[PDB]
Amino acid sequence: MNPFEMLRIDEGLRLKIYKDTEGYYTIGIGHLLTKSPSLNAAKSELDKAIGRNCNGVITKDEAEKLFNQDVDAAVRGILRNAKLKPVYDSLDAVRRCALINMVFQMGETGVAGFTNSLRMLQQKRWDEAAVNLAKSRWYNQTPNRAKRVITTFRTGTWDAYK
Ligand SMILES: [Cl-]
Ligand SMILES: [Cl-]
């Protein structure tokens, strides 16, 4: 297990544009295209992301690529964020995967918002942090996935992913 396999499990892989759990246009491995309702605004975004006329369809290789960009960006924003960095640095290797996962899904800004959970993780209060993370729209909206990440923070193992 690693951050890539982890996210691959959680996001899946789709080669035609689809609508995510929030009803937004996405493609590949959780690559948001646009928050706009317009199928056309998405197809445009697609083409500019990929560098070809895609006609809303892409290849495995092309999804893998955007994915690689997206992970790197998640990591680079954790590192750049004053609230996120100290947490990430304090965590072990497994738990680092879980913060990457949340950042990818909700963005740096969104996660930095979880002030209290962040403090508890940094302080290594696992049980507490897991109870607190669960009191969130995030948990209520995608409970199977939040449960996976939460257990990851809780136990520091990949069990929820096996
Ligand atoms: Cl709640
Ligand atoms: Cl879910």
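Per deposition record, X-ray crystallography, 2.0 Å.
Each residue, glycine too, has its Cβ placed from N, Cα and C.
As given in Swiss-Prot:
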- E11 to A, F, H, M or N: Complete loss of enzymatic activity (MUTAGEN)
- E11 to N: Loss of 84% of enzymatic activity (MUTAGEN)
- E11 to Q: Complete loss of activity (MUTAGEN)
- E11: active site, proton donor/acceptor (ACT_SITE)
- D20 to C: Nearly no effet on specific enzymatic activity (MUTAGEN)
- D20 to A, N, S or T: Complete loss of enzymatic activity (MUTAGEN)
- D20 to E or Q: Loss of 99% of enzymatic activity (MUTAGEN)
- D20: active site, proton donor/acceptor (ACT_SITE)
- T26 to H: Facilitates transglycosylation more effectively than hydrolysis; covalently bound substrate (MUTAGEN)
- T26 to E: Complete loss of activity at neutral pH; covalently bound substrate (MUTAGEN)
- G30 to F: Almost complete loss of enzymatic activity. The enzyme is destabilized by 1.5 kcal/mol (MUTAGEN)
- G30 to A: Almost complete loss of enzymatic activity (MUTAGEN)
- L32, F104, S117, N132: substrate binding site (BINDING)
- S117 to V: 50-fold decrease in enzymatic activity (MUTAGEN)
- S117 to F: 10-fold decrease in enzymatic activity (MUTAGEN)
- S117 to I: 500-fold decrease in enzymatic activity (MUTAGEN)
- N132 to M or F: 2-fold decrease in enzymatic activity (MUTAGEN)
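Structure coloured by features recorded in Swiss-Prot.
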| residue | record | DSSP (3 states) |
| --- | --- | --- |
| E11 | mutagenesis position | helix |
| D20 | mutagenesis position | coil |
| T26 | mutagenesis position | strand |
| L32 | substrate binding site | strand |
| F104 | substrate binding site | helix |
| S117 | mutagenesis position | helix |
| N132 | mutagenesis position | helix |
Inset, instruction - Work through the mutagenesis positions one by one (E11, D20) and point out the residue whose CB has the fewest other CB atoms within 10 angstroms. - result: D20
Inset, instruction - Round to the nearest Å and give the CA-to-CA distance linking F104 (substrate binding site) with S117 (mutagenesis position). - result: 17
Legend entry - Candidate mutagenesis positions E11, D20, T26, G30, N132, pick with smallest Cα gap to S117 (mutagenesis position): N132
Inset, instruction - Count the Cβ atoms, other than its own, that fall within 10 Å of the Cβ of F104 (substrate binding site), considering every protein chain shown. - result: 26
Inset, instruction - May I ask which of the mutagenesis positions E11, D20, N132 is closest to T26 (mutagenesis position) if we compare their C-alpha atoms? - result: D20
Inset, instruction - Report the same-chain neighbours of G30 (mutagenesis position): residues 6+ apart in sequence with Cβ closer than 8 Å to its Cβ, ordered by sequence. - result: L7, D10, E11, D20, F67, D70, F104, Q105
Inset, instruction - Please report how many Å separate the Cα atom of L32 (substrate binding site) from that of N132 (mutagenesis position), as a whole number. - result: 27
Inset, instruction - Could you list the residues of the same chain, at least six apart in sequence, whose Cβ is under 8 A from the Cβ of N132 (mutagenesis position)? - result: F114, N116, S117, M120
Inset, instruction - Just report the maximum Cα pair distance in Å for the recorded substrate binders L32, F104, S117, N132, no decimals. - result: 27
Legend entry - Number of other Cβ atoms within 10 Å of the Cβ of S117 (mutagenesis position) across all protein chains: 24
